[PDB]
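First the structure, in the form of structure tokens, and then the observations on it.
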Amino acid sequence: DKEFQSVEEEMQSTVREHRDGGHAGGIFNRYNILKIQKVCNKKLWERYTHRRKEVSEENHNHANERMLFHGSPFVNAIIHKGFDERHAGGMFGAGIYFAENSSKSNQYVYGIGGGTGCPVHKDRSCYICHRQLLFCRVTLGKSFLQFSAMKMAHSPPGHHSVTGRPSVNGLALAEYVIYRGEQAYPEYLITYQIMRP
Ligand SMILES: Nc1ccc2oc(=O)ccc2c1I
Ligand SMILES: [Zn+2]
């Protein structure tokens, strides 16, 4: 399957060396991809496409959709109930955060800063336990570009998302923030392990 090889390639090629030396997400240069499942939730898909059409109409007939990663200990709840801003602290406030680098999303799979790592071994660098990440369709619409912390409750006026851009004093890598759960669809569920270098 070419569609699934495309997802594996995005997962592998977007890995970066992290500033925390692997503290949050573990030490690795690549993953062992175990499974890639396409999520088919009709109710969530229509909530997503309905919002996407509204955003496109408010953004010069352009949804500004991107495929982005999301790491969370609550992936199962997300694939069933969708993203939920009511469950959203954060550099850009009360939003739902996505990354274009899979290894950045991997830092959130076991909690903020990697939490205490895997449930079985309490290891943020566990090579044994299988992890899950989502590869999502995200509607950014008119995205507000920001470099420094800007604690928002909602998108800035006239905007549909916030894009955090890398800066000397700030972010190492980009991040994308939405403030309405219906602006993302959890399209692929990736089951994987981080691999020992
Ligand atoms: N602050 C922040 C930045 C990036 C993130 O990427 C994810 O995948 C999930 C959560 C997340 C968070 I909270
Ligand atoms: Zn483990």
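Per Swiss-Prot, chain A residues shown: 962-1049, 1052-1160, in order.
Yeah, the Cβs are placed from backbone N, Cα and C, and that goes for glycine too.
Taken from Swiss-Prot, the feature Zn(2+) binding site applies to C1081, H1084, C1089, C1092. In the three-state DSSP scheme, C1081 (Zn(2+) binding site) is classed as coil. All protein chains included, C1081 (Zn(2+) binding site) registers 20 other Cβ atoms within 10 Å of its own Cβ.
Around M1054 (mutagenesis position), taking its Cβ as the centre, 18 other Cβ atoms fall within 10 Å, counting all chains. In Swiss-Prot, a mutagenesis experiment is listed as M1054 to V, annotated with the note Loss of activity.
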Worksheet item: Taking the Cβ of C1092 (Zn(2+) binding site) as reference, which residues of that chain separated by at least 6 in sequence fall under 8 Å from it?
Response: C1081, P1082, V1083, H1084, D1086, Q1156
Response to the item:
Among recorded positions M1054, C1081, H1084, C1089, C1092, close to ligand 2 by Cβ (under 6 Å) are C1081, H1084, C1089, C1092
Item to complete: Measure from the CA atom of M1054 (mutagenesis position) to the CA atom of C1089 (Zn(2+) binding site) and give the result in Å, rounded to a whole number.
Response: 27
